[PDB]
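Here's the structure, in structure tokens; my notes come after.
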Amino acid sequence: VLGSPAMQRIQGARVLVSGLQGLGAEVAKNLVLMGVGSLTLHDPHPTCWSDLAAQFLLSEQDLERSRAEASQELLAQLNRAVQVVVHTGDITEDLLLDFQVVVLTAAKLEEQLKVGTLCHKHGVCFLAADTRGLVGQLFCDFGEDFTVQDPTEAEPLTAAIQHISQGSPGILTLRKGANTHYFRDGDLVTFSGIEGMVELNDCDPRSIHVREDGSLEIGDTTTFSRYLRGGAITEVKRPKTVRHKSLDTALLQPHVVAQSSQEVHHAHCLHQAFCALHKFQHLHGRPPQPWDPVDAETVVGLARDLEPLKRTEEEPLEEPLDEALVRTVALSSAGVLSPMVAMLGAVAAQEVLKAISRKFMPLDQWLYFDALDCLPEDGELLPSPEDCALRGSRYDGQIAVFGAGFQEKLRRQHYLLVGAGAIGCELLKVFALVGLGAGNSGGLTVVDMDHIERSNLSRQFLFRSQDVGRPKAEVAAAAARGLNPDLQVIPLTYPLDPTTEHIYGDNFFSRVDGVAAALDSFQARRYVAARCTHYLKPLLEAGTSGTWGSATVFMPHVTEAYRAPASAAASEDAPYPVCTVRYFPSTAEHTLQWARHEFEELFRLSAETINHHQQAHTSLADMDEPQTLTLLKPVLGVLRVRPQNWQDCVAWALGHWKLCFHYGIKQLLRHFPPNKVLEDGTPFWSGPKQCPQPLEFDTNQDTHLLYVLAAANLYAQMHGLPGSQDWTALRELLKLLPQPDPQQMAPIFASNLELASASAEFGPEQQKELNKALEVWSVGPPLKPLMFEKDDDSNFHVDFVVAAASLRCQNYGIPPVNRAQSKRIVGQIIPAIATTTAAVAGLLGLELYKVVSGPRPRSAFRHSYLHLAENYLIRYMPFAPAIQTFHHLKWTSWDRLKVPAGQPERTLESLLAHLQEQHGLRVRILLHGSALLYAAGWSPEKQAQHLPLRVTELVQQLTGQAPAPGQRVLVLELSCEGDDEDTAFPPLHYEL
Amino acid sequence: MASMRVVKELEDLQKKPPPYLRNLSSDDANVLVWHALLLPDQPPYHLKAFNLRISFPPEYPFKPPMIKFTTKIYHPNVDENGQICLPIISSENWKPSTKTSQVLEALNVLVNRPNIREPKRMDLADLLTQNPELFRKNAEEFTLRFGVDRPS
Amino acid sequence: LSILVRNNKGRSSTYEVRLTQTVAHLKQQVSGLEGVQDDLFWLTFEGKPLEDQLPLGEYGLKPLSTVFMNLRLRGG
Amino acid sequence: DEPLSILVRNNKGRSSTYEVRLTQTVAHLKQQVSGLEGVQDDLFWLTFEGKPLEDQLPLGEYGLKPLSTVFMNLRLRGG
Ligand SMILES: *OP(=O)(O)OC[C@H]1O[C@@H](n2cnc3c(N)ncnc32)[C@H](O)[C@@H]1O
């Protein structure tokens, strides 16, 4: 998230990015997006053709120009805060001393070693990334003493304190939860909220000891005061230290980052291959020619010549060098690809930010990404030097690795990018650079129903700041066409949801060759996967959260169908229980949703109750109008007349706070004592875990004032009077009035002589007063309802709801709201990190290569999952499709039953007989959507009434709709006699 | 799809209907809507019957069914609109395992034994805990005024 | 021409709605037929919310419009 | 038939010593992990030595030696 400690250091850092090829451009773009204060580029070499297949900043008109100078304009335009300068000299000690990070991207071994030694000598973090075809390389050295300050991507833990006793151990017990198991002995803890133990707050962090049955201790608390109740205990992180060997030393004894042992051996082979390539470049001057058989033999010979004793002596290799691997790497080491560049640039920029902000565990000096699977299989034709020969097109970087045939196959494609938020935008960049649909026989399509926001454009490159309001689809299409002039993007604004099944149906999905879904929800992903399964279309799905990332491919009939986490899909749109709202928000999250929904029901419905409904057809004689008027009018002031007073004061805010917390809690206590239940009399536990107290406002405390400000500003904005921010003068005014309540204690509750109002004792006088207030509001100005807007800070919504939640949770003894809960809330969500977005986009680009390549086995495809904070990356081949069977019928999750209708449309009996005989299955329930067509427990009369009819006519008669003009198939779900409540039979495609 | 599961549940429950529930029916057009006559056992609700309406969202069984008392019923934790605060239906105790049969059994228990722990009508819950005699008075009146005649 | 009208309860029940007739005089009849309070849900096509003061011609109600309503509020 | 103690690693930099058996199933391991971490089974999966774990196979096939860290990976929704 946005941590001020780390962000203060981020802006004050300076990073040099040498060798600004495609990989360097990716690293610089990610750094600029994340907001690195200064960025000195360095690449005096002229732009070539092969740099136009991976680098997006350079265009065709920037040919024969310095890459750094050409990219400077666009890189500065990306974010104005970043001061992207270009250095035209040479990498000298004076230059290296001033910077904080130095990234040599795609630089020769000589320069790598020289700059690495120079940087490791003084203080400078050094990275050396390089992509050679389909294999990457990253090295990170951060000196002999680099102290990370927060080694995990997790908020410090917090737990509600139940009770603490005094003694030598000072054992305290806490409420049951996952935090009880999470807490471990030897940790470090602090305390901030507690009733009792006054000076224990703000004390030094202290260790703990874990005992059985979830027993914890703090130490010696006997000397201290009495303890009433416990708010929370917070864990404290322990700064770690790392020492990295310099480059010249680590090049001999590499320490690779891997999650296995076989992968470590594979990375050792890759490292040997890269060293062989560097030695070849030093011995011959030129890189290996594209797919040249002669050069590959020289490279593998050099790999053998590389010292076998160069390897570690404490662990001999199980087998000598992998000749096949080295030969393949040499053969494909000609060009530079766009997805690989995105992936490695994402990882390198994440490492640079790790170095800059002293956050997250840094990489252990070596990472090797292998993606050779995208090459054609053994049986198929490997690309030749003749078609890999460069011609002069922008895609000759890709050609030198894959071939002109593959380039043409990529060019002749139709795809459908569903969603272009952030992953969609970067997938669009990858598609434009690759050449997906850049011909006349191909094309593209972008589907988005949103509009650019000031919050979204923060870390997005396709969207500018002058586009707020215009559709994301249209802006992304324009950006993609600007990137690749030959591309044909067709922006569509209509979303992909079950309602819009007449636009995106048959005719639409018949042209598309694949689908790429970068969506921000689970239900949308499940729907898109269902459509892709129904139409048998390849699907590429990505998802990011913080520094997490997932990229998956679901090719039909080879890979398992996408299955959504139904629990989370339902949780996305689900109401919260009302018991916590009424009397027990046991946690800060329930008190938060209580505040949100209480504000919603008090403001949004107020606008409709003042004017529309009252003035149109109804009066106080409706179901309960007095209650609706009471929940809004008196709590916001007696009023009853046109308010000539300024709508920005404290007279009504404090009364509302009194009614919200103090009066509410007192009323609840009068309803039932906090310790006893009247009906129970002698319950199992008298007052179990519930002891609410009324709160008294303190002017000094910040939460109470911030709530007052927020309420006053929002009320002014809502009534329409120009509201001024109280934080300058009116906060001091409300502090100047310390005791407005003692003079207005009794009358403000209800009318003038209603201390408690008993039960419906308000009477006709109060009813007529409410009616008069309604009439006055109806003849007065209309209050305008407002929605939850995170971008507009002036509305004071997030602060108001957070303050209310904190106040009520402290009233109930609940620990205060933390930023983690607000982040977990769907609203006020943080943008995805540019690094993980680029990583998933690059992995999806590799999957696109594999998909476009043609008919491929399942073992060729890979699903990837990464976590950049922990440097944990996996790329695993996916499972086979599930095989479900009932009796003699066998099926998977992709196949479908296809029964024809016939020129004379068959009847229900005909369809049933066809099923029963052909596929040997006796149908018991035949559903069309949510419409029954034939049961088995149905009465014989009903069966003889429905059965003689025909299916198309029956659907008409039941639904009341008509067959769609151009309808091709009707999907019906069928069950069987004697089947389990889990077996899902394949959907029946009645071919009408 | 949840529709097949709902159809299977209704067909299973029709052959052995619970004693307190009669004419558990649904329209073939929309099978995710059950109509039923709750028949209480404990007075004064024992006199009449109440038509309820169970609605199954397409996310079933991962989304609790919504129960609404179409007939006006005098219950401390049932709103005049017919909404019900059954603990299992609330999104804190819901599991896909729990069936609508169990939910309806809990509903019968709730109707026969008025609840005060979670009052949807806190006002009337207060009147209940203060003057249960006045509560029986209004209960009898509302049952005889709105309740549907009890079928055989 | 026919325009797809659907309800949030799973039943479409398409109704005769034309551009030559004001949308208000048709939505009031639809709400009266359904029986649910209009303030519960706002009718919306393609994701564009509808306001009491909002011209439909500016947003261009498409034939076969994807009009659907979203449940709101908290009755209980 | 002898039991072992694996260390399931939570997604927020935490580990926990579960006591399982080589004759159990990844489904049982997932149930224990879910129960301890307050997460739904269908929302997360768990991986070991890079490769993921199918929740229908015994843990013996996957080579879980004692004192092993089975990572827990969450299904991501942000886009
Ligand atoms: O990059 P991100 O995570 O913000 O992605 C969100 C984008 O996805 C689009 N989206 C979300 N859901 C859908 C559906 N159902 N159909 C089409 N597009 C969709 C958002 O509009 C956003 O651009």
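Note that chain D carries Swiss-Prot numbering, so the residues on display, from first to last, are 79-157.
Structure determined by electron microscopy, 3.4 Å.
Each Cβ is built from the backbone N, Cα and C atoms, and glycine gets one as well.
Remark: secondary structure over the domain 'Ubiquitin-like 2' (D:79-157) totals 15 helix, 31 strand, 33 coil, with classes taken from DSSP. The feature domain 'Ubiquitin-like 2' is assigned by Swiss-Prot to D:79-157, with sequence analysis given as support.
D:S83 to A appears in Swiss-Prot as a published mutagenesis result, with the remark: Does not affect ISG15 signaling, interaction with ITGAL or activation of SRC family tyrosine kinases.
Among the mutagenesis entries in Swiss-Prot is D:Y96 to L, noted as: Reduces ISG15 signaling. Strongly reduces ISG15 signaling and abolishes interaction with ITGAL and activation of SRC family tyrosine kinases; when associated with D-102.
The 10 Å shell around the Cβ of D:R99 (mutagenesis position) contains 16 further Cβ atoms across the protein chains shown. Experimental mutagenesis at this site is recorded by Swiss-Prot as D:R99 to A, annotated: Strongly reduces ISG15 signaling and abolishes interaction with ITGAL.
Around D:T101 (mutagenesis position), taking its Cβ as the centre, 12 other Cβ atoms fall within 10 Å, counting all chains. Listed in Swiss-Prot is the mutagenesis experiment D:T101 to A, annotated as follows: Strongly reduces ISG15 signaling and abolishes interaction with ITGAL and activation of SRC family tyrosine kinases.
Experimental mutagenesis is annotated in Swiss-Prot for D:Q102 to D, with the remark: Reduces ISG15 signaling. Strongly reduces ISG15 signaling and abolishes interaction with ITGAL and activation of SRC family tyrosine kinases; when associated with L-96. Neighbour density for D:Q102 (mutagenesis position): within 10 A of its CB lie 17 other CB atoms from the protein chains shown.
Long-range neighbours of D:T103 (mutagenesis position) (same chain, six or more residues apart, CB within less than 8 Å of its CB): D:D133, D:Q134, D:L135, D:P136, D:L137. Under mutagenesis, Swiss-Prot gives D:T103 to A with this note: Strongly reduces ISG15 signaling and abolishes interaction with ITGAL.
The two recorded residues, D:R99 (mutagenesis position) and D:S83 (mutagenesis position), have Cα atoms 8 Å apart. Sequence-distant contacts of D:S83 (mutagenesis position), defined by Cβ-Cβ distance under 8 angstroms and a gap of at least six in the same chain, are D:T95, D:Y96, D:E97, D:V98, D:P144, D:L145.
There are 15 other Cβ atoms within 10 Å of the Cβ belonging to D:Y96 (mutagenesis position).
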